[PDB]
Amino acid sequence: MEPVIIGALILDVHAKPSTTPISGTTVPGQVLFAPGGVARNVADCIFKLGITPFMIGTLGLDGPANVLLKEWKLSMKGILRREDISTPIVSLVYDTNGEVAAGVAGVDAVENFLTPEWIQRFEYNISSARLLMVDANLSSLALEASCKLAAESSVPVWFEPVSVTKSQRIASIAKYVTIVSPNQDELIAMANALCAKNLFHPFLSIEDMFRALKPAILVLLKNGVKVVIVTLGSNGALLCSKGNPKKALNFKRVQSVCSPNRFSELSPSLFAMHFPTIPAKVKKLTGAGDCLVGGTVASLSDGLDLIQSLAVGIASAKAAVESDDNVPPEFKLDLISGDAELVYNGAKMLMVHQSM
Amino acid sequence: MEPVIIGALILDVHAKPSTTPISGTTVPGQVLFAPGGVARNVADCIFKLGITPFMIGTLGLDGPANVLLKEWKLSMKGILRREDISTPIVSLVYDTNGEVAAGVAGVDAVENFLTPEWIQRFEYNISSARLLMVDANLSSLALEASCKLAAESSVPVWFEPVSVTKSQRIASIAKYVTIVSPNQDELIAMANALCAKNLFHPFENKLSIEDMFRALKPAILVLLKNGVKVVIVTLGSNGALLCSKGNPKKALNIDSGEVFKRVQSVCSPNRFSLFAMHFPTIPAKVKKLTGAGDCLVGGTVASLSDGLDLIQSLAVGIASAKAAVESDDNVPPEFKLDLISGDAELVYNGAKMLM
Ligand SMILES: Nc1ncnc2c1ncn2[C@@H]1O[C@H](COP(=O)(O)OP(=O)(O)OP(=O)(O)O)[C@@H](O)[C@H]1O
Ligand SMILES: Nc1ncnc2c1ncn2[C@@H]1O[C@H](COP(=O)(O)OP(=O)(O)OP(=O)(O)O)[C@@H](O)[C@H]1O
Ligand SMILES: [Mg+2]
Ligand SMILES: [Mg+2]
Ligand SMILES: [Mg+2]
Ligand SMILES: [Mg+2]
Ligand code: NA
Ligand code: NA
């Protein structure tokens, strides 16, 4: 009952300059191709963790597609290929700290050609999935078709918001969505989408960040999202759920060491925990959030609970920021396990002194 | 006796935003791949004009190489490929006015892996070449090795200056070079490199052709007195200056396609020691200036390779450059030879003596 992953397959061009980029000219640096796209990365990540996902997406019959498919070891049955399709390309120029200085995304093939008509061919895979992961590169209509199919079979849906603009596609599907994984800005954009107004604004301690984000988080939850995971970069992640997180969504290494009886307080309408990350040496930050999703989905797919699974996701994200690839060539399970335990044992409840 | 082309194979990545580029994330837009590198472009251009060149360069066994070689239909014999080589890429992200907002060039493989040793494997091809074209992405040692092999077999050498910085690599090979094709900026840089002092200064409005020539003449003279025989100064929409030691109607000493016959029937060889000529260009609707200087070289080299004289040949090069600026690619997917011929005629007939 494999997890089904639906969304963008993208050829990333990553330009890491040796010094500070300057308008009007080129600086020397390192320019690389990396297999990318949120859905492709998530599927890649899940597979490298020992779980087989089913990928649904679209590619051209062009050079970038060949690069993307060169080492592809999963089924391609879900991949729409047509000659009138241009394989999506993202070009990033980084700053010397590893943050994106300037970027252009050309991903219109996903919005235009990854259609309900293509996706509905796979109603069996979706309705029988352990979980459905959709990214926001899909058009609203594709998103609706996907999420309704999962929903009618009570298959939990993970919505990956992709960007501040695309995250707003939550608006027409929130009731069908079980889990979302925005960063701070995407969370605010999503809240504003669901409010149909620009009521919350973008942007220090964890309690402070949480107090700032809480109203926005509540907006998503009462619009039907059951779990909000707010990724905070080097500050880790927040896990907020409607109801107890263990029965809200509703490996052998991790399960033995990240005890499902560590946390006493495990049903409130807003449950909130902070997960720290682990000090890393960054080669490239791109693809960390995607590996957080991959690692979490893989663990959930193997029967771990959401607190354990997120710990694994955060371990996987750490491994990713230390690679030039979006997803590391390989994961080492002793490292992932070790890191997951650290994150997990370091995780804390928020709203401890509050009671509302 | 194929013309031999040595230098960069580069994947150009052009990122065109739809709106405002933002820190930390992507703006939507269009990203285009264009096969690039001065030498690869020249070889591409020559081939599309009906002449087969021999290309010497270096590529990785990676993704960018796959994209680059997807439509390459020429021999790969001269291309050094290894698994530890990262294929050159220049990545440009534009702003909405059309200027480079941020750009990164990763092209060090040319200098590090296109060595004199690799080049000497093709001494036979070079010594028998009708013409040798080198670009300045080559290391100085690679440049010296190439040009010495050509000189010893009296093969004409065309040096493409590539950029203001790399143009200065002319200094250790000037005596070996027959033809150079700098723009204004590259010309000054090259003259400064060759002089015992930096007497020339950079670039202020545009200005008339006779005046531009007068301003540039001293820098041009520095190149000639250092052994360069022909200086082609490219001037963008103002065409090109052609300055030579001895009269400009020079042909390759070779004992022929349909570029030759179209053009010669139409660009009459009886229309026409420092000689200077101005060649006008032809109004185009620019979609991208990409590839213009390279197709000028490509077109001229192709015409010389088919037996045309330098004057006829430069006229074709200017026609070819015009076609390049009307393409998104560095080199148009195709040339239409009657059109190239028609444009070359205008240029040829519009060209005038300055000195
Ligand atoms: N510098 C870092 N050190 C350790 N872990 C990190 C670091 N940066 C990110 N991570 C891990 O990656 C996760 C997601 O990071 P972030 O919130 O920056 O991703 P994003 O904003 O979705 O963008 P992307 O996924 O492209 O990185 C974080 O929750 C964290 O666990
Ligand atoms: N707008 C145009 N219309 C017609 N011909 C053009 C135009 N722009 C350039 N050309 C032709 O291209 C030739 C080269 O132009 P330019 O001198 O700008 O090249 P460059 O400075 O070497 O830049 P690049 O290497 O990017 O081509 C010119 O001599 C001209 O004949
Ligand atoms: Mg993300
Ligand atoms: Mg995220
Ligand atoms: Mg030039
Ligand atoms: Mg040039
Ligand atoms: Na990475
Ligand atoms: Na062009």
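Here chain B follows Swiss-Prot, giving residues 1-203, 207-258, 264-280, 290-372 in order.
Looks like X-ray crystallography, 2.1 Å, at least that's what the header says.
Every residue, even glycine, has its Cβ placed from backbone N, Cα and C.
Other Cβ atoms within 10 Å of the Cβ of B:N41 (pseudouridine binding site) number 31 in total over all chains. The pseudouridine binding site annotation in Swiss-Prot covers B:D12, B:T26, B:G37, B:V38, B:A39, B:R40, B:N41, B:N137, B:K166, B:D311.
Annotated Mg(2+) binding site per Swiss-Prot: B:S181, B:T237, in sequence order, evidence recorded as experimental evidence. Other Cβ atoms within 10 Å of the Cβ of B:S181 (Mg(2+) binding site) number 26 in total over all chains.
Around the Cβ of B:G242 (ATP binding site), 22 further Cβ atoms fall within 10 Å across all displayed protein chains. Annotated ATP binding site per Swiss-Prot: B:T237, B:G239, B:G242, B:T298, B:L306, B:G310, in sequence order, evidence recorded as experimental evidence.
What Swiss-Prot says about the mutagenesis result for B:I10 to A is this: Reduces kinase activity 2-fold. Cβ environment of B:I10 (mutagenesis position): B:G36, B:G37, B:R40, B:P88, B:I89, B:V90, B:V107, B:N137 lie under 8 Å away, each six or more residues apart in the same chain. Under DSSP, B:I10 (mutagenesis position) is assigned to a strand (E or B) in the three-state scheme.
Cβ neighbours of B:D12 (mutagenesis position) (same chain, under 8 Å, six or more residues apart in sequence): B:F33, B:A34, B:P35, B:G36, B:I89, B:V90, B:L92, B:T307, B:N347. Under mutagenesis, Swiss-Prot gives B:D12 to N with this note: Reduces kinase activity 66-fold.
Here Swiss-Prot notes a mutagenesis experiment, B:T26 to S, with the remark: Reduces kinase activity 2-fold. Under DSSP, B:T26 (mutagenesis position) is assigned to coil, being neither helix nor strand in the three-state scheme. For B:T26 (mutagenesis position), no same-chain residue 6+ apart in sequence has a C-beta under 8 angstroms from its C-beta.
Recorded in Swiss-Prot as a mutagenesis result, B:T26 to V carries the remark: Reduces kinase activity 13-fold.
Swiss-Prot documents B:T26 to A as a published mutagenesis change and attaches the note Reduces kinase activity 8-fold.
Record note (Swiss-Prot) on the mutagenesis of B:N137 to A: Reduces kinase activity 39-fold. Under DSSP, B:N137 (mutagenesis position) is assigned to coil, being neither helix nor strand in the three-state scheme.
The Cβ of B:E160 (mutagenesis position) lies under 8 Å from the Cβ of B:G7, B:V38, B:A39, B:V42, B:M133, B:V134, B:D135, B:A136, B:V180, B:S181, B:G310, B:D311, B:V314, each of these being in the same chain and 6 or more residues away along the sequence. For the recorded site, B:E160 (mutagenesis position), the DSSP three-state label reads strand. Recorded in Swiss-Prot as a mutagenesis result, B:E160 to A carries the remark: Reduces kinase activity 214-fold.
The mutagenesis experiment B:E160 to Q is recorded by Swiss-Prot, whose note states: Reduces kinase activity 50-fold.
Here the residue is the original one, but Swiss-Prot notes a mutagenesis experiment at this spot, B:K166 to A: Reduces kinase activity 6-fold. Under the three-state DSSP scheme, B:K166 (mutagenesis position) falls in the helix class.
Every protein chain shown contributes to the tally, and the Cβ of B:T298 (mutagenesis position) ends up with 23 other Cβ atoms within 10 Å. According to its DSSP assignment, B:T298 (mutagenesis position) is coil. Listed in Swiss-Prot as a mutagenesis experiment, B:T298 to A is described as follows: Reduces kinase activity 2-fold.
On its own chain, B:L306 (mutagenesis position) has B:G239, B:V342 as residues at least 6 apart in sequence with a Cβ closer than 8 Å to its own Cβ. Quoted from Swiss-Prot for the published mutagenesis B:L306 to A: Reduces kinase activity 4-fold.
Counting every protein chain shown, the Cβ of B:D311 (mutagenesis position) has 28 other Cβ atoms within 10 Å. Experimental mutagenesis at this site is recorded by Swiss-Prot as B:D311 to A, annotated: Reduces kinase activity 171-fold.
B:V342 (mutagenesis position) falls within a helix when secondary structure is assigned with DSSP. A mutagenesis experiment is reported in Swiss-Prot for this position, B:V342 to A, and the note states: Reduces kinase activity 5-fold.
Taking the Cβ of B:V342 (mutagenesis position) as centre and 10 Å as the limit, one finds 20 other Cβ atoms among all the protein chains shown. By a Cβ separation below 8 angstroms, chain A lies close to these of the recorded positions B:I10, B:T26, B:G37, B:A39, B:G242, B:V342: B:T26. In sequence order, B:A136, B:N137 are the residues near B:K166 (mutagenesis position), counting only same-chain partners six or more apart with C-beta under 8 A. When the record's pseudouridine-binding residues B:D12, B:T26, B:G37, B:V38, B:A39, B:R40, B:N41, B:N137, B:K166, B:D311 are compared pairwise by CA position, the greatest distance found is 33 Å. Listed in chain order, the residues near the ATP site other than B:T237, B:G239, B:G242, B:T298, B:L306, B:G310 are B:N183, B:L238, B:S240, B:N241, B:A243, B:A309, B:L313, B:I335, B:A338, each with its Cβ within 8 Å of the site Cβ centroid. For the segment bounded by B:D258 and B:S264, where 5 residues are absent from the model, the Cα separation is 9 Å.
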